[PDB]
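Trainee: Have a look at this one.
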Amino acid sequence: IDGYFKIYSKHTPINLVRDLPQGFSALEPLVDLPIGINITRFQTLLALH
Amino acid sequence: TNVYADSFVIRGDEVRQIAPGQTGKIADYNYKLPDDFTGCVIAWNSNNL
Amino acid sequence: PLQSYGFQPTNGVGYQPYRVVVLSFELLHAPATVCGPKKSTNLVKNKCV
Amino acid sequence: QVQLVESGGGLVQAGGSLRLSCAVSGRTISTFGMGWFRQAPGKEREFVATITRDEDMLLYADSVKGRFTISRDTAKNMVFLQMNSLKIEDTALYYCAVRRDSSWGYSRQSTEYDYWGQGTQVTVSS
């Protein structure tokens, strides 16, 4: 929004094997990149052996 | 807005023609210098060689 | 381009080549990236300011 | 050919003080930005100094850095250049800041200004 690629994230531990935790935890901001390029698509990437 | 680090090797008289709203005889064609353009100048004596 | 280089002091005034670093600003919708420190000021305390 | 008229001229005592102000009004320095430059004997161009709107720091030329001074006034709407510790080498034609092409700004380069019309002839000797 407004040309700022704002990224908010947080890391917390969990004790579950599937699904998501029932707790609450706000995601603090990390960085703000003013790239300003229009974005309409995205894709995730991982590591393959 | 839109700060960029640019460098040029051009005749001395054409360095001053990058002022906003000025159509440089040679500088403008190589790099557009319309009214929306603004910036500064840092010149060095390259005539030694 | 035959003689666009090789400044000759004997003839031609003002076309001496100079190596110049030129800052470039644009009025594009992208966010700004420069904001001068202003040189700041002393941190007065316990008084109206 | 016509020549620009500037305050001063003639023989100037060495080590004295003098004022340099433009007299013509057809092409004032304010349109092209206040400034001053002098042409040494021959075909050599150089810059002396100029005054910036901030008034805290003045663009000084390495050749005469720390030598020349410029006075400022709120309502005078004019810029006067004052010379200090004049030397024999200072003998050179003085020109009003004018550009052969439209432009506006502040700079400290020798080739900032240039014009065909000659400037006031100033001779300095001991």
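Shown for chain B, in order and in Swiss-Prot numbering: 393-441.
Using N, Cα and C of the backbone, Cβ positions are placed for all residues, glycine too.
According to Swiss-Prot, the record shows the following:
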type: VARIANT; residues: B:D405 to N; note: In strain: Omicron/BA.2, Omicron/BA.2.12.1, Omicron/BA.2.75, Omicron/BA.4, Omicron/BA.5, Omicron/BQ.1.1, Omicron/XBB.1.5, Omicron/EG.5.1; complete loss of interaction with host integrins
type: VARIANT; residues: B:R408 to S; note: In strain: Omicron/BA.2, Omicron/BA.2.12.1, Omicron/BA.2.75, Omicron/BA.4, Omicron/BA.5, Omicron/BQ.1.1, Omicron/XBB.1.5, Omicron/EG.5.1
type: VARIANT; residues: B:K417 to N; note: In strain: Beta/B.1.351, Omicron/BA.1, Omicron/BA.2, Omicron/BA.2.12.1, Omicron/BA.2.75, Omicron/BA.4, Omicron/BA.5, Omicron/BQ.1.1, Omicron/XBB.1.5, Omicron/EG.5.1; May enhance affinity to human ACE2 receptor
type: VARIANT; residues: B:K417 to T; note: In strain: Gamma/P.1
type: VARIANT; residues: B:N440 to K; note: In strain: Omicron/BA.1, Omicron/BA.2, Omicron/BA.2.12.1, Omicron/BA.2.75, Omicron/BA.4, Omicron/BA.5, Omicron/BQ.1.1, Omicron/XBB.1.5, Omicron/EG.5.1
Trainee: Identify, in sequence order, the variant positions in B:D405, B:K417, B:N440 that approach chain D with a C-beta to C-beta distance under 8 Å; the answer is 'none' if none do.
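Mentor: Near chain D, the qualifying variant positions are B:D405, B:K417.
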Trainee: Measuring Cα to Cα, how many Å separate B:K417 (variant position) from B:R408 (variant position)?
Mentor: 11
Trainee: C-alpha of B:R408 (variant position) to C-alpha of B:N440 (variant position): distance in Å?
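Mentor: So the alpha carbons of B:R408 (variant position) and B:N440 (variant position) sit roughly 21 Å from each other.
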Trainee: Counting across all protein chains shown, how many other Cβ atoms sit within 10 Å of the Cβ of B:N440 (variant position)?
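Mentor: Around the Cβ of B:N440 (variant position), 6 other Cβ atoms lie within 10 Å.
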Trainee: Report, in sequence order, every one of the variant positions (B:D405, B:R408, B:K417, B:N440) having a CB within less than 8 angstroms of a CB belonging to chain A; if no such residue exists, report 'none'.
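Mentor: Out of B:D405, B:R408, B:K417, B:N440, none lie under 8 Å of chain A.
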Trainee: Which one, from the variant positions B:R408, B:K417, has the smallest tally of other C-beta atoms lying within 10 Å of its C-beta?
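Mentor: Candidates: the variant positions B:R408, B:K417. Fewest Cβ atoms within 10 Å: B:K417.
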Trainee: Hey, how far is B:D405 (variant position) from B:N440 (variant position), Cα to Cα, in Å?
Mentor: 17
Trainee: Using Cβ atoms only, which of the variant positions B:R408, B:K417, B:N440 are under 8 Å from chain C?
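Mentor: Near chain C: none of B:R408, B:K417, B:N440.
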Trainee: What three-state secondary structure does DSSP assign to B:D405 (variant position)?
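Mentor: Helix, per DSSP.
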Trainee: Over all shown protein chains, what is the count of other CB atoms within 10 A of the CB belonging to B:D405 (variant position)?
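Mentor: Around B:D405 (variant position), other Cβ atoms within 10 Å: 24.
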